[PDB]
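J.: Handing you a structure now.
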Amino acid sequence: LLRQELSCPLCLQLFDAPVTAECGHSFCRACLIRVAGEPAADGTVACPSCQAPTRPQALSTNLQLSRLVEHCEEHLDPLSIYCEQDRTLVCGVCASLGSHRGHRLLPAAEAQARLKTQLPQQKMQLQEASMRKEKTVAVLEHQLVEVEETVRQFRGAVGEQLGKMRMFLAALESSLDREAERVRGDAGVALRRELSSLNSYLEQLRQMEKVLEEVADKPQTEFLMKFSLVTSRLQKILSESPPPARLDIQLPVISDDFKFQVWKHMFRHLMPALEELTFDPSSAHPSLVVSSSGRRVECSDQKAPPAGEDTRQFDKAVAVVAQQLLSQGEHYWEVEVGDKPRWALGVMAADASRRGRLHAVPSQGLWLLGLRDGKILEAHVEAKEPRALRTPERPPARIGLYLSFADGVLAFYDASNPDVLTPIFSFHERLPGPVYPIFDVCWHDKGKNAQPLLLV
Amino acid sequence: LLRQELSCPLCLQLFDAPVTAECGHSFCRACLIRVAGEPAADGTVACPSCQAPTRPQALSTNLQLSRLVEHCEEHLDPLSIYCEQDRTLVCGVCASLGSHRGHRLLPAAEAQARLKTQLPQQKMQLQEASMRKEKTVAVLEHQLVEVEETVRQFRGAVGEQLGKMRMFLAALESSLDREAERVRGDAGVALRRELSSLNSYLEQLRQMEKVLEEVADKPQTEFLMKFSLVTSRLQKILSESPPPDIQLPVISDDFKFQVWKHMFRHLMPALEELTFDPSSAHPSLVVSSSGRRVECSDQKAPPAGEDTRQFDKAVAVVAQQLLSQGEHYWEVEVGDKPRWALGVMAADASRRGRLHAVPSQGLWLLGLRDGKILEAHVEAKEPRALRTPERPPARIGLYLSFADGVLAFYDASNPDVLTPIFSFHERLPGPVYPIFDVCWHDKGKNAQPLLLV
Ligand SMILES: [Zn+2]
Ligand SMILES: [Zn+2]
Ligand SMILES: [Zn+2]
Ligand SMILES: [Zn+2]
Ligand SMILES: [Zn+2]
Ligand SMILES: [Zn+2]
Ligand SMILES: [Zn+2]
């Protein structure tokens, strides 16, 4: 093992006084010194091999292998043959004795000729190992940068999740403390108006008391003069007898009901940017009259003219789609429905045969929903039969809708109060998209389906 | 026909030079120039009775008798006769001429004798006016203190309303970014260990290349030495052939909802480490663990006593303490309990007599029997129920605020978050007591141990 366990990959010197580390390794001194990079100034001097460090300040000087050691230094006979059964080089005397008296072999000259011939193949394996190690280096850089930049995206989402409600709270507190401060200004004006009034009154009253104290002993003429003057002024200020009442504030004060309604108002007012970039009539229909930037809809008393047959347009399906749709991000918009007693909403891809709303259900991804007669829901869902819902204790007025993607986050909830929305139903599952959601209003229907339909 | 401008009715002093201004009033200047309170030292422009735009240099004056005279002295006849149709006292010439040739009057003496008699009565009226002025000053101070203390309460509610979610967001971001930093540390440990490995590999590869470059032209002995050494080490490293992914739960797209869910939990109102009260305790509800955890067994119970603070038949529990301001939150578990009851009552109803005691007298009820048959009653014939959700119910949450009667108790099928399924709506003067009851064993299975906090 002079060349098997006593083979330093760095030195192959005359091994004596090996340095032992807490990793469980024995090695040489300058051989290990040849490794550069990490001095104790930058930190640990860990073993690059076995995940167990050892500082140069924890010397456990153990020379066990150096004392286990004992041309050739044993026979003056140079190393002679590499064993072909043991796969080991020894010297002729040291080989025949001990190790290699009983194996199969190949002669030394032939073996070294084989090696001197095969040299470039091992060099190619060397540069191939270098190529693989650099492939792994590139994987390392790509993985580390992808991780830290995904962290960049996550911390940015954190930043925006902060910013939404942070700016909301700042704006609400500022608005309402300025409201309170303007009430302060009004009350201050009132109190200083009464201040000026009553301050003039009492100041001149005490002036009057001192003046009468002086005038109590004047001759009869000016005596009566001042008497008449004071009589007139006192009768005037008693005619100006103001019957005063208190103020009776009705300022909305911080109770402990606010939390619910204010928290709904923020739950609504969480809203990213504008979606006032309108629709596409690419499959529009006859029976409707539109206005208000082409947005408010109804029907009128003019029979509707038919349309020539076209491939994309429906046979009769009187519905509407829009223009924009993405496959990333978030979007919001707001509508109202008025007194409309029957309508329908759903969504469809490029796959269905648009001409004909015959038997066609979300079984093929032809997603449906509708309602008749005020509140009578008809939920055609992944079952050929509709379902119903609540009859709420108040009529529904507006609608508001929002889209997020990764979960197929579809959102459409009533907004009968612009301060606060009220949920109706959702389906927490994913849709690939973007295909279009489509929305339908029925015909004139004798004028019964002819009452206005709002939007902004 | 007011003669009020004999002098200024608000100054009663020397030369005035009356101002005819756009306020609709006749003004002086020294009246409030010598005296502060409505001063020009800060830019005041208001009338103490109208508050109209007016400046002190719009003079349109009269100096008739001021230039004439230097006692009436318009005739060298002092004021002589008081007039009664107009309540004026003038001199014979100035009265009879013009003003007072045709009125009711008092010539000489009775009126001024009345005045000399009534002097102290008008002084007493002056004391009354002083008392009224002090009433108005006290109203001023009361308004000042109410205003500044309303500012106190509003700014304090603002501070705490900030602090709750401000500390919540800070804590959540800190916890999760430190979690991210620890994931960074893990990735750093992996990359630096592989760094040490591969840098040692390439460094000793460079050593091998330089050694072979130097030594490729040496004698055969050390040649064969190197041959065997490299053979052994290279077959060792080919045996050491490495045969080579974070699953971090990322934010969802509905993620905003769950973040709001956890905030809805950790809103952090006051803590209620104050459990039930055995002020009317009974046998079959054994309590332990600082009066928290309760059980019961198959040994019959001593019969009922009779006193003030004890129930009719209900072997049940009442509460110790309750105030009239603030908020109180808690989270509960029910185990496999299929039947129980909770409610609230005032100091008026009797705890004796198990007849149909109902919220008809404001004795508000809620209960459950037989697995999931909910029974929540108000003044009617039968208690009501609701949809029975599918995912198994585990835990409960409850909340109280006082001034608005904010009563709350909602499902918490995951203790992280509650979901509103059933509660009532009333404001109570209070504080009236919450009471709690568990029914019998029914072979043991109707009575299983109970917990809170
Ligand atoms: Zn060495
Ligand atoms: Zn030998
Ligand atoms: Zn051998
Ligand atoms: Zn004056
Ligand atoms: Zn005025
Ligand atoms: Zn006269
Ligand atoms: Zn008269």
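Using Swiss-Prot numbers, chain A covers 7-76, 85-470, in order.
Method reported for this entry: X-ray crystallography, 4.6 Å.
Cβ coordinates are placed from backbone N, Cα and C, and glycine is handled just like the others.
OK, Swiss-Prot features for this one:
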type	residues	note
BINDING	A:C14, A:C17, A:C34, A:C37	Zn(2+) 1 binding site
BINDING	A:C29, A:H31, A:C53, A:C56	Zn(2+) 2 binding site
BINDING	A:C86, A:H89, A:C105, A:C108	Zn(2+) 3 binding site
BINDING	A:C97, A:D100, A:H114, A:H117	Zn(2+) 4 binding site
MUTAGEN	A:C14 to A	Does not affect homooligomerization
MUTAGEN	A:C17 to A	Does not affect homooligomerization
MUTAGEN	A:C29 to A	Does not affect homooligomerization
MUTAGEN	A:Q57 to R	Enhances ubiquitination activity. Enhances ubiquitination activity; when associated with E-207. Abolishes ubiquitination activity; when associated with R-74
MUTAGEN	A:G106 to R	Impairs binding to phosphatidylserine liposomes
MUTAGEN	A:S110 to R	Impairs binding to phosphatidylserine liposomes
MUTAGEN	A:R207 to E	Enhances ubiquitination activity; when associated with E-57
J.: Please check the binding-site residues A:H31, A:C53, A:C86, A:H89, A:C105 against ligand 2 and give me the ones with CB under 6 A, sequence order.
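T.: Cβ < 6 Å from ligand 2, in sequence order: A:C86, A:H89, A:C105.
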J.: Any idea what DSSP makes of A:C34 (Zn(2+) 1 binding site), helix, strand or coil?
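T.: DSSP assigns A:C34 (Zn(2+) 1 binding site) to coil.
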J.: Do me a favour and check the Cα-Cα span between A:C86 (Zn(2+) 3 binding site) and A:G106 (mutagenesis position); whole Å is fine.
T.: 10
J.: Which of A:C97, A:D100, A:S110 (recorded positions) reach within a Cβ distance of under 8 Å of chain B?
T.: none
J.: On a count of neighbouring CB atoms within 10 A, which of the recorded positions A:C17, A:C29, A:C53, A:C97, A:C105 is highest?
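T.: The most densely surrounded of these recorded positions is A:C105.
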J.: Look up A:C97 (Zn(2+) 4 binding site) in the DSSP assignment and reduce it to helix, strand or coil.
T.: strand
J.: Quick one: of the recorded positions A:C17, A:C37, A:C53, A:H114, flag those whose CB is under 6 Å from ligand 3, and say none if nothing qualifies.
T.: A:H114
J.: Hey, of A:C53, A:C97, A:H114, A:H117, which of those binding-site residues are within 10 Å of A:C108 (Zn(2+) 3 binding site), Cα to Cα?
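T.: Of A:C53, A:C97, A:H114, A:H117, within range: A:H114.
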J.: Ten-angstrom check, please: count other Cβ atoms within 10 Å of the Cβ of A:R207 (mutagenesis position), all chains counted.
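T.: Looking across every protein chain shown, the total is 14.
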J.: To the nearest angstrom, what is the straight-line distance from the CA atom of A:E76 to the CA atom of A:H85, with 8 residues unmodelled in between?
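T.: Computed span over the unmodelled residues is 16 Å.
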J.: Using the CB centroid of A:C14, A:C17, A:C34, A:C37 as the Zn(2+) 1 site centre, which other residues of the same chain sit with their CB within 8 A?
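T.: Checked against the 8 Å cutoff, the neighbours are A:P15, A:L16, A:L18, A:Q19, A:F21, A:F33, A:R35, A:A36, A:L38.
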J.: Which ones are near A:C29 (mutagenesis position): of the binding-site residues A:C53, A:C56, A:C97, A:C105, A:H114, A:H117, which have a Cα within 10 Å?
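T.: So far as Cα distances go, the binding-site residues lying within 10 Å of A:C29 (mutagenesis position) are A:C53, A:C56.
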J.: What other residues of this chain sit with their CB within 8 A of the center of the CB atoms of A:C97, A:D100, A:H114, A:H117, the recorded Zn(2+) 4 site?
T.: A:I95, A:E98, A:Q99, A:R101, A:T102, A:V104, A:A109, A:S113, A:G116, A:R118, A:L119
